[PDB]
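Below is one structure, written out as structure tokens; comments come after it.
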2 protein chains.
Amino acid sequence: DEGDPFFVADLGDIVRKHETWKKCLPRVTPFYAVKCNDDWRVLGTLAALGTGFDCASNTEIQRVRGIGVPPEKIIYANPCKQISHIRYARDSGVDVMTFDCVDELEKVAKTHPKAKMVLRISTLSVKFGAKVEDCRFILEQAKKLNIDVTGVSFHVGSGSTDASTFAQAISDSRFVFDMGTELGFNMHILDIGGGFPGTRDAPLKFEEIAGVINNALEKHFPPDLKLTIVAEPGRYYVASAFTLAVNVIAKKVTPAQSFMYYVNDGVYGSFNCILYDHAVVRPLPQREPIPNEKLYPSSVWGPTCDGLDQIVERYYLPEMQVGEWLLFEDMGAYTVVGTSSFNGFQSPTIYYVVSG
Amino acid sequence: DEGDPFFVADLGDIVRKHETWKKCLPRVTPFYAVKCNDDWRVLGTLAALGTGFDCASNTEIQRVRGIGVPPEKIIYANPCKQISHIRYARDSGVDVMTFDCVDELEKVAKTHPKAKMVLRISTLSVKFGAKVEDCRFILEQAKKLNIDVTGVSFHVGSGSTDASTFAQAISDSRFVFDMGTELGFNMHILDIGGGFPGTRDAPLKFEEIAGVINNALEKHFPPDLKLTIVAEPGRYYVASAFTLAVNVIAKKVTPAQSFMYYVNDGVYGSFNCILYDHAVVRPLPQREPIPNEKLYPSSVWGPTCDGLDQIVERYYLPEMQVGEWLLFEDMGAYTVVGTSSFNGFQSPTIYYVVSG
Ligand SMILES: *Cc1c(COP(=O)(O)O)cnc(C)c1O
Ligand SMILES: *Cc1c(COP(=O)(O)O)cnc(C)c1O
């Protein structure tokens, strides 16, 4: 008994993803954003395909060093680091960090003085990113601190509706790159960040994005042996690789006929993505559709005792039975990584497949 | 170095809270809601003051049995339980569960047939609670299933502005109580739920609520040796016992003068309460106020790489320095229990004091 929830993860989906990356963005070396999903098999698979890693804390630095990815394949791309975490990266070989302001540079001068610093420009956030107005002052201050500033990076953010933002960002990157060189800094890295779609049927497809990037790149950043273009794709690699199966643990009928299904993972667990990632989810019954079937408005609710722990407000389902299974596809990204064990509940075991 | 964040927890605040409970609600035996905060010291202190426990899963049932609380001090107050979790509670001596619908009673008939079932009525939620219109049918179905229905419960929810709700709820509980008796059921438990304030300066104070409850109680549920009144207070006991100190790990100045403070816990961590609990928090500087001090609009931001990980949008603060400490009071409730280690960050160690 105990029909516990579980993920099937398809590591082959990760390989196919990489294959397309390489074909649509051959100038660009991906540093996987480990905060997306840091499952050990997903890390090892990506390590094996020869991906870089984008890590955001000492813990993520340890985990990828744990699988014997050398330091050079890691960018520590967190603009605001605790000073001891910098210390750690300095002790692990990790030397490329980012920053977006001068205060951090002062930290860096005092803690990791030969680090290769990448300057991140706003694009995404009030939280992160230098405005391009402030870069000259920033870069003059960098000079007084004797910082080795070696490139520019931005981060369009995880749901653009127009690809132009990349193109805008890249142009902006050329301007600050140029101030970089003007003031004597050895600028040779362009990091175009994260945000690509990880489900191959999003509205704005990966391929358009790759095309606008490539046109921008050719116009502002002509190939050069001194220049490396890099990115920090997160959901790209993993969104659609993981599928969740959840058991309907409880059932309510309202007499019009509507159903309430209670399942055994929810917004404190894998569906935290509804709260923190703006995710919308589609419940699929794993029983195969039966010809003519009656379908009724349904809510599905997670196991916790909280009224806000709700996964779906009104979705057409066949009449379901306690002990049956709902599938949610595309549950690779920002899903295991945000879970909590609020209320006693424990998160889904992961099972792994290789689509050969 | 590594100015890690940490909680000071004052177990004596728990004892004081218990003393007040007993003085203002002497007819009522509290079953602490362990999902609120299941820290081992908070459980052991409550268990020693002689509290009951409200548990919602097999894990919370284990934890409180782990500290040698016998089964009878446990109510398993989750209306919609996974059938193997029922099985567990049956194997651990836990026999009082609740329910709000007939579907569950079918499960209970099949899994834990001699269980003392408490019927929970809506009050709180679309998610939980039987409408009072449906209780007669519900209770007739219970009888067919041979359920031992032994009482009524409700749950006003965690932030009422008028205490009348309890009074309303209690009246309603008398109605379903009375159908219970009419149909041959041994009704002797009234569980008035959770929702009381846990900071002794909320707008609607504990004491008004205790007064409305007691009036309602004396009017609809006169003292009787056969009747036990019970409750499920969660934040009551712990909200104000815990104080969070967080290190400012990063600083931004905007030239009017405003500041951005980045600290090393945030909404994937102890401030998940902003997202899931409707919490508002007040950042206090731990340096003592200096006479005349200049104060400026400030945001404080959590360590994570997400733009939505923001703690405070505009709060007046003295100018702060990297390496200083912000204190957040009242951070007992729905704070450690929701945390995740999104992005590599690890949650605050807790330190314990006894206000003697
Ligand atoms: C959040 C993040 C990423 C990854 O975002 P995706 O949309 O998953 O590709 C990459 N880089 C930085 C700096 C980020 O914050
Ligand atoms: C959430 C909950 C509680 C405790 O809520 P508080 O506001 O912390 O007192 C008690 N009982 C049930 C059934 C709950 O869902």
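Residue numbering in chain A adheres to Swiss-Prot, whereby the residues present occupy positions 33-155, 164-295, 309-409 in order.
Every residue, even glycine, has its Cβ placed from backbone N, Cα and C.
Features reported for this protein in Swiss-Prot:
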ACT_SITE  A:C358  active site, proton donor
BINDING   A:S198, A:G235, A:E272, A:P273, A:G274, A:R275, A:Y387  pyridoxal 5'-phosphate binding site
BINDING   A:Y329, A:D330, A:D359  substrate binding site
MUTAGEN   A:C358 to S or A  Converts the enzyme into a decarboxylation-dependent transaminase, producing gamma-aminobutyaldehyde (gamma-ABA) and pyridoxamine 5-phosphate (PMP) instead of putrescine
Students should find that the Cα atoms of A:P273 (pyridoxal 5'-phosphate binding site) and A:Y329 (substrate binding site) sit apart, in Å rounded to an integer, by 18
When you measure from each Cβ to the nearest atom of ligand 1, which of the recorded positions A:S198, A:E272, A:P273, A:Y329, A:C358, A:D359 fall under 6 angstroms?
A:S198, A:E272, A:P273
Compare the Cα of A:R275 (pyridoxal 5'-phosphate binding site) against each of the recorded positions A:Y329, A:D330, A:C358, A:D359 and report the nearest.
A:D330
For the pyridoxal 5'-phosphate site built from A:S198, A:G235, A:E272, A:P273, A:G274, A:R275, A:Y387, further residues of that chain with CB within 8 A of the site's CB center
A:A65, A:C68, A:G234, A:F236, A:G238, A:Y276, A:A386
If I restrict to non-local contacts, at least six residues apart, and a C-beta distance under 8 angstroms, what lies near A:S198 (pyridoxal 5'-phosphate binding site) in its own chain?
A:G234, A:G235, A:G274, A:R275, A:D330
End-to-end CA distance across 8 missing residues (from A:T155 to A:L164, Å):
6
Using a 10 Å radius around each Cβ and all protein chains in view, which of these binding-site residues has the most neighbours: A:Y329, A:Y387?
A:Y387
Which recorded positions out of A:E272, A:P273, A:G274, A:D330, A:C358, A:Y387 lie by ligand 2, going by a Cβ under 6 Å?
A:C358
Quick one: give me the count of other CB atoms within 10 A of the CB of A:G274 (pyridoxal 5'-phosphate binding site).
29
Between all pairs in A:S198, A:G235, A:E272, A:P273, A:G274, A:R275, A:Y387 (listed as pyridoxal 5'-phosphate binders), what's the biggest Cα distance, rounded to the nearest Å?
15
Given a gap of 13 unmodelled residues from A:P295 to A:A309, what is the distance between their Cα atoms, rounded to a whole number of Å?
7
